[PDB]
Amino acid sequence: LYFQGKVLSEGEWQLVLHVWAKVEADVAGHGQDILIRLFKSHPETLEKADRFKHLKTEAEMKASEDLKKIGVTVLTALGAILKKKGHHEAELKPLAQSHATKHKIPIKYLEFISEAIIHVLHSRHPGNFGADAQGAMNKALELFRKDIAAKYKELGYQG
């Protein structure tokens, strides 16, 4: 039965979740592709992670047990958020905690990984990631970035 979303229409939410079902069907693989994409597009994002220190080649990145683990974590977290269809206040709080504090991840970087996600999804899911699903995923990820930036402020992180 129906569970009312926010901001996006029920149809847009269905587009976002339908792709995401495909992502989670190969979460490690998509995590790898997305982070590698992120790191190649914006190397700065590498620098901030010390378990990503001696990572210099793709070969090295695909080999990395840690990059694989963190990819699953980031994508299962984002999946959980998106499945809330905007009702994600409570899920952002601990995320915002650890990312504002322990990891120090700027909002800029969430834009970076947003592009990476869109790019990899576009390139792997022609079936379910047509223009409409991509516009929908952009709204979902924008709403996420907006709501987490507010949560940072509620915690003084210049982000």
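Along the chain as shown, residues are numbered 1 onward.
The backbone N, Cα and C atoms fix where each Cβ goes, and this holds for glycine too.
Sequence-distant contacts of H99 (heme b binding site), defined by Cβ-Cβ distance under 8 angstroms and a gap of at least six in the same chain, are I105, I148. Look at Swiss-Prot and you will find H99 tagged as heme b binding site.
Taken residue by residue with DSSP, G127 (variant position) is part of neither helix nor strand, so it is coil. Around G127 (variant position), taking its Cβ as the centre, 10 other Cβ atoms fall within 10 Å, counting all chains. For the naturally occurring variant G127 to A (Swiss-Prot position 122), Swiss-Prot gives the following note: In metmyoglobin.
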